[PDB]
Amino acid sequence: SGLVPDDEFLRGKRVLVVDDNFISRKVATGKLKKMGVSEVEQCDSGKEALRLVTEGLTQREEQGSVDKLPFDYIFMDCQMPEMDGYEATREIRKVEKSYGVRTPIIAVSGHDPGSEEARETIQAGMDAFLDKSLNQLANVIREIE
């Protein structure tokens with residue numbers, strides 16, 4: 001848990017889980033479903049996350065949807081092969097600019113960041129940082145809110 005410079009807790013909310021590990025991804029989605037999440041989507045890579053966000057934001061804009069964000073929250077694994085969660089987040093932020101919106105993106109990491117990771121967390125534009133156990137998931141979302 002921290003900000004970056006229960007069965008109805010998340011009812012009404014749609015979430016994307018980005019995790020390159022099939023087992024922890026399923027653990028994350030199960031936890032979210034149990035907290036009442038109305039829709040959980042999951043993907044296994046930064047490039048897939050970017051695609052889902054890019055397409056969702058266009059689709060909502062073209063439809064004039066009430067909610068313009070396709071996901072109310074995104075739980076992004078920091079370390080993944082190919083496009084890691086820093087780079088995916090930076091690209092998401094660039095895509096969001098022409099919509100005037102900002103998705104809450106929570107960096108999910110198995111260890112405290114060092115200096116270089118901490119810097120990348122801020123520069124990519126993540127909103128919070130959360131341990132891989134997800135035990136502080138609810139406290140972090142209320143901090144964001």
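Along the chain as shown, the residues are counted starting at 1.
Recorded method for this deposit: X-ray crystallography, 2.0 Å.
Placement of Cβ uses the backbone N, Cα and C atoms for every residue, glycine included.
What Swiss-Prot says about this one:
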MUTAGEN   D77 to Q or E (Swiss-Prot position 1050)  Loss of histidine kinase activity
Long-range Cβ environment of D77 (mutagenesis position), under 8 Å and at least 6 residues apart: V18, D19, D20, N21, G85, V108, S109
Flanking Cα pair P5 / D6, between which 39 residues have no modelled coordinates, distance in Å: 28
